[PDB]
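Taking it in order: structure first as structure tokens, then the write-up.
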Amino acid sequence: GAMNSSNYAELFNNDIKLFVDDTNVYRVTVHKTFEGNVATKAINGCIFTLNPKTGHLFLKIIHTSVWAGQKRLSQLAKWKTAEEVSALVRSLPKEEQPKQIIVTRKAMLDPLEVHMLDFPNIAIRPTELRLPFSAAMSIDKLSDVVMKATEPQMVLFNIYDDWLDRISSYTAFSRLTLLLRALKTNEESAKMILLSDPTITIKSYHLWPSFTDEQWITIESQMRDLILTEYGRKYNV
Amino acid sequence: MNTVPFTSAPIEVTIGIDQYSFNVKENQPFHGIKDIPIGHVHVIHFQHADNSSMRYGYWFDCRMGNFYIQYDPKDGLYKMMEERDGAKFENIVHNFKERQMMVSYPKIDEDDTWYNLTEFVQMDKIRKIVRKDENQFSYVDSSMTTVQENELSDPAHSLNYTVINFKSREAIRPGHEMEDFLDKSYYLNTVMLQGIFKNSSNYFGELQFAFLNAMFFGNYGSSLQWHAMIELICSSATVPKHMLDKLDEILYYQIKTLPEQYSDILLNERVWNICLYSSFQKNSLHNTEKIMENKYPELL
Ligand SMILES: NS(=O)(=O)c1ccc(Cl)s1
Ligand SMILES: NS(=O)(=O)c1ccc(Cl)s1
């Protein structure tokens, strides 16, 4: 059924699974009209579909043209997400199709379940984990490809860069979620932590900097402090 | 007017006949029910005094044969049977009627309740839902499961209601996933009405039969079916005006007849609030909403 802290290691077993996060599919800026009313202007979005074991990120970009002339866009966005994920599964060879898809928001369950009726063996699940995948747009190279898109497009990333050569997927996922949590709680401080040091660069084929093992421990500590910092700033503790 | 005579009443039992019921004491000189209105189906049902487990009973139509009840001490129940000797059936019945050993079906002349609850119910259709072809009458009880319940265990003792499933490939057209899930008109009109039921009368008839089974026997599967068939109409944006008007009438008399003290268990809060207040037809069921709000405002 639902995914939570008790069954956390299942994410890293050998049953293919994908996380689907739709928090960046429908994105708007709200603004005033000449007449003093309020209007929204859509901006490009993305579906964030992630194999937590391999790091493979299937970033489907949602170009603002797909909203043209549609109504009830927040509701349409969940059904558009579900359509794109089902199209993705059908495009994958059978042995690459997931055995489970975990949605990060429960509103996605019915829309995905309906789109996936052809795949009765694929289990569609919620999760109780508060995951920070909404912060994926704080990753500059992903943000950049989303805003530059002029048409619907799918871009493939490994969100763990080369980390799996050195750590397990359980540790890679924990790092990723700590980075995204920090970016979500204070984007500026998080980015400063990640890029303060000019001698550590981001390889052209990577998303995050090329930290040694020791430097990653330092980075990880600084991100915990940030989250703790912001927690105190927020709650006056 | 027709008669369902009883060989005897050997065990204490509460006997229902349509929306009526009366107590018969162990070995009381009871020999059946007379003056049953011709023209409608009927149900005669039983709850033993010593064991209220298993309400059970028989749907029948007196035009289709001569039926009597005889207790079976081996299977422990009142069994409906068919007498093909017409003459002999008339002699015994006339004896009991001359000896005033029968209760009179107690219909008030103003009262259209039973007709209103069974308007579209036909014995031939009942017999397709309840499979036992060597009898012209149909046995039902509390514990019988539906075909869908068996999909989620004896197939011969099941209620073969039409399976309705909103998250099924039948209900959802490829390429119209959102459209068909949020507006069920395709499933209602093309799949179910044109495809399976052929017309709205067969659809309403199953709906009424489901409600009656649920209320008279406490059959959960029937209750599920009744709620599903309501929700399917209420969740369709496009429904013929005459079905909506008729549906409002059907439900109104079902709600009117429901025992107040059984509402808690027989009425699905989610389905009714959705149907009356959120659905496409939220404003199309004036009579049903009014009685629901004055009779069961707690549920809402
Ligand atoms: N079936 S019959 O022998 O005519 C008859 C017997 C007992 C009845 Cl009640 S009706
Ligand atoms: N078991 S239950 O849902 O309360 C029930 C509902 C309707 C019945 Cl009839 S029995």
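Numbers here mean position along the shown chain, with the first residue as 1.
Header lists the method as X-ray crystallography, 1.7 Å.
Every residue, even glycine, has its Cβ placed from backbone N, Cα and C.
Swiss-Prot gives this note for the published mutagenesis A:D21 to N (Swiss-Prot position 1853): Reduced growth at 30 degrees Celsius. Strongly reduced growth at 16 degrees Celsius. Secondary structure at A:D21 (mutagenesis position), as computed by DSSP, is strand.
For A:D22 (mutagenesis position), other Cβ atoms within 10 Å of its Cβ number 28. For the mutagenesis of A:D22 to N (Swiss-Prot position 1854), Swiss-Prot gives this note: Reduced growth at 30 degrees Celsius. Strongly reduced growth at 16 degrees Celsius. The structure shown keeps the original residue.
Annotation of the mutagenesis experiment A:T23 to A (Swiss-Prot position 1855) in Swiss-Prot: Reduced growth at 30 degrees Celsius. Strongly reduced growth at 16 degrees Celsius.
Swiss-Prot documents A:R105 to K (Swiss-Prot position 1937) as a published mutagenesis change and attaches the note Severely impaired growth. Reduced growth at 30 degrees Celsius. Strongly reduced growth at 16 degrees Celsius. Sequence-distant neighbours of A:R105 (mutagenesis position) (same chain, 6+ apart, CB under 8 A from its CB) are A:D21, A:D22, A:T23.
A coil conformation is recorded for A:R105 (mutagenesis position) in the three-state DSSP classification, outside any helix or strand.
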